Amino acid sequence: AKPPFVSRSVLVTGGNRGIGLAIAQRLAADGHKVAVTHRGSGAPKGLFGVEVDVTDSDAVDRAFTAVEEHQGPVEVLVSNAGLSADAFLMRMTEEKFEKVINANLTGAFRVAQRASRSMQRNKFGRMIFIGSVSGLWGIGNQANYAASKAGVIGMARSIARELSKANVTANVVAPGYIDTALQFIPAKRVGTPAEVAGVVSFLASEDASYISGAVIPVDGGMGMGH
Amino acid sequence: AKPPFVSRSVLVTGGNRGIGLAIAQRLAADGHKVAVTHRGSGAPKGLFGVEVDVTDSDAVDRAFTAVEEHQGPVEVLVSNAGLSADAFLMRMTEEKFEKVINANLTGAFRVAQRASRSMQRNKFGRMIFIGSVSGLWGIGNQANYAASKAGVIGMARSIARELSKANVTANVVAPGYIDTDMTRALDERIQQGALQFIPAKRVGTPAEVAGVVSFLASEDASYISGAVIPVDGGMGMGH
Amino acid sequence: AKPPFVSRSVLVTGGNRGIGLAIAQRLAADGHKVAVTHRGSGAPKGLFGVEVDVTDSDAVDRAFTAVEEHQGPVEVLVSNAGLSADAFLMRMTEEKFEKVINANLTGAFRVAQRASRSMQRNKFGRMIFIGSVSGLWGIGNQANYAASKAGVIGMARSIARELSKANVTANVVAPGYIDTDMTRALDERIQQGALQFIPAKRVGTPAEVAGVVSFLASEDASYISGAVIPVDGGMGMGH
Amino acid sequence: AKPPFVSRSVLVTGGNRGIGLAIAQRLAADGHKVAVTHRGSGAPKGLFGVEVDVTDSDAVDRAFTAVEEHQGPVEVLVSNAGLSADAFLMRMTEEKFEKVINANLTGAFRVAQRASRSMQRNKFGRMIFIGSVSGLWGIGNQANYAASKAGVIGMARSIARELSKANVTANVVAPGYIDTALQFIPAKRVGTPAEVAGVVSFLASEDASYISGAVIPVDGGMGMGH
Ligand SMILES: [Cs+]
Ligand SMILES: [Cs+]
Ligand SMILES: [Cs+]
Ligand SMILES: [Cs+]
Ligand SMILES: [Cs+]
Ligand SMILES: [Cs+]
Ligand SMILES: [Cs+]
Ligand SMILES: [Cs+]
């Protein structure tokens, strides 16, 4: 019994390339009103773009405001914005660790916090964080990345336990290797950006209403374990 | 880009009532060719029914043959056929334990194994097992049910590790408390008591389970294998 | 402060060889009163043996009675009795599936259920199930074994949720590749092949499994219930 | 077949009170050489104390050095040092989030990184991080705490995948409610500091050699789930 479609105001952070762009274009094809953040490179044709560095809480504030004026308060937030700085643990610096934590984990916090008020008050919110298989699988040479992506799971679950009663859910999509090593992947191939985008499409839809606190692996089976 | 829809040959076990019927109706409205199993009562209008008890390996074989002849070999299998025989461990009998294991876990095996050849051969398969939050969350008085539903996760993961290379995936949907006839038959003590453990602070609907199955049966689900997707309002979060 | 040691009445199923024997010897050196089950070969010197097939509920009952008479009712149960019947899913029979389920999963139920009254009554119980990394990691060609070992996790968690209030806990030890006679019987293709997936880059020993069981049977383990402890050199990490 | 005891040089961060003190005193009773960090309050009688704020990478450096001079390079590191700053997500500040991340997660990184060289070269290391049930269970009003404690799991698993081959393991102990709410706990009681300390004792022993990347819950069953 399929629920009627609702055009949601969407913000995809880092929505101008790779996986974020694929998500942005898919959600736009689904019928949503899609805004993206970026910083310098520019937004894709058709979609509303706003400049944000997610390490800047004030810049995150006036991005949401700019989006609210353009297409209504963010109802679906897709936190994709991140980066890596891999190294052997012994080789890894305080600076390299903190820069990845600040962008990937604290940056996710900044957008989630900014999103929360309007979602709580309108009794609707979908926070969808793009994590990684690395979070709970443990890829070597990414103590910073893995900490950030596991941390977003913890963050999302705390939010889910607090805000699900207000119809504000928080879920993580955990992509494996995505073409934007093969021995570890049962499917014996990398995934496509469209394969990540299709899962986000599902999480942003009326069909995902009773899913909250979930980590959905999109990794051809790579991340299976405990 | 959204992948073009493909009408798939679908079998839903226990698809004649409750969650299974909600799943089967949704999959049929999606555009798939939907068959359901039942144990005599029949299948409802607009669904091809095949009679099978999933504890009977020979009956499972014949059911798949009747489906293949009607609508083509099974491409999407939804294994929903379930039952429970709850008791305190101290009280639980070998009979109660084995009965639930045979239907829920070995029955899931029977239908998966019967499906596999054709799915491997055609390089397309979606096995979707309806599990339970109980599997990894631990509900008391459910040693048999919890064992069966955790068992299907193990089974689905071994299958995913083996056959994902052939475009045959195996996933589990793990519903929490869903409003059915049986959940809404017990008094408000256990029902209100359960809401305390659900961050959503409400029961789920059969349609909300059906919506997730629809996703997993769609073209958008191709790179998900060995996943357990909880549909439980957050109830089952943990490790 | 380290809690004072208590000599516990211990039953280790499948405690006459391999990992089970390593466990039983360690528990006996720890200071416990250790009994082992076997299926005829006998128990080794310094261990009280009781003959039982864990597919036989009546034999399980009699084994526990013989243990109770010898050394007091079972306080610490180590359920190790296991077997595998590996095959491609396509190849796997109902017989191979049900056989492994009955011994590994229902057999674990039988011994747990027989243990429970006495443990609940005396307000002390430690059930320790020897599982497998395979349960949640997914090893190919192990649909039956993986289902059984994931199933014991579900079972142990339901038991933990029910009986933890009575100081009766239920935990799982999930070994990875451990050097036994059977792992060291296959050629170096599968053995070296497995090392690639183990961060430790070596096989584990029976003693390393026994050491974890010792911890879980000790007074230091009182607030651990429903846990799965992997002893696998990191092999099974994931979700 | 119990392996012979080895007296290890131990550093417990935040080892002067609550759970950290219980761990420190237990590891000392086990026969290890036990050092603790603190900051102002002082160390317990008998045990070597060093002043460190784990947000200070240079202070972490000269603590390890001071310990190495006193009792040999750290062979077992117990990262306990942390803190909370709970709030509703909407109520939670960038400052509150970052202070908990910096102390609990980045602080764990600082000590692990500093420990890594000597452990790798001596082909022995045991890193034991004190996490929390909150990491994967998702306690409301601790988006910062839960992010930090889930993040340490990811961090530990990345380290485990890199360094386990060198006999350097990384494991997390995840305590539930510890007396230093009851409806969520199967055991129907809180745990004791000694109950946490006993698990750390096990992880620091010769019996834990083949455990790496593990999260061991010490929570009376509270945290069960997925
Ligand atoms: Cs559009
Ligand atoms: Cs469209
Ligand atoms: Cs149709
Ligand atoms: Cs339709
Ligand atoms: Cs003894
Ligand atoms: Cs001894
Ligand atoms: Cs000492
Ligand atoms: Cs001592």
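Numbers in chain A come straight from Swiss-Prot, and the residues shown are 9-188, 202-247, in order.
Each residue, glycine too, has its Cβ placed from N, Cα and C.
Per Swiss-Prot, the features are as follows:
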type	residues	note
ACT_SITE	A:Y153	active site, proton acceptor
MUTAGEN	A:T21 to A	Slight decrease in phosphorylation by PknB. Lack of phosphorylation by PknB; when associated with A-114 and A-191
MUTAGEN	A:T114 to A	Slight decrease in phosphorylation by PknB. Lack of phosphorylation by PknB; when associated with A-21 and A-191
MUTAGEN	A:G139 to A	Complete protein inactivation and freezes the catalytic site into its closed form. Totally inactive; when associated with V-60 and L-144
MUTAGEN	A:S140 to T	Loss of activity. Impaired NADPH binding
MUTAGEN	A:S140 to A	Loss of activity. Can still bind NADPH
MUTAGEN	A:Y185 to L	70% decrease in activity with acetoacetyl-CoA as substrate. Does not affect NADP binding
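Overlay of Swiss-Prot annotations on the structure.
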| residue | record | contacts (Cβ under 8 Å, 6+ apart) |
| --- | --- | --- |
| A:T21 | mutagenesis position | A:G28, A:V44, A:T45, A:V60, A:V62, A:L85, A:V86, A:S87, A:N88, A:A89, A:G115, A:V119 |
| A:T114 | mutagenesis position | A:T63 |
| A:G139 | mutagenesis position | A:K157, A:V160, A:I161, A:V180, A:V181, A:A182, A:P183, A:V236 |
| A:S140 | mutagenesis position | A:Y153, A:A154, A:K157, A:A182, A:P183 |
| A:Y185 | mutagenesis position | A:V141, A:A202, A:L203, A:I206, A:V211, A:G212, A:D240, A:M243 |
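Those mutagenesis positions from the list A:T21, A:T114, A:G139, A:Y185 that have a Cβ under 8 Å from chain D Cβ atoms: A:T114. Classification of the residue listed as 'active site, proton acceptor' by DSSP places it within a helix.
The secondary structure of A:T21 (mutagenesis position), as reduced to three states from DSSP, is extended strand. In this structure, A:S140 (mutagenesis position) belongs to neither helix nor strand by DSSP; it is coil. A gap of 13 residues interrupts the model between A:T188 and A:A202, whose Cα atoms are 15 Å apart. According to DSSP, A:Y185 (mutagenesis position) is assigned to coil rather than to any helix or strand. The Cβ of A:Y153 (active site, proton acceptor) has 25 neighbouring Cβ atoms from other residues within 10 Å, across all protein chains displayed. Among the recorded positions listed (A:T21, A:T114, A:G139, A:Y153, A:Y185), none has a CB atom closer than 6 Å to any atom of ligand 4. Secondary structure from DSSP puts A:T114 (mutagenesis position) in a helix.
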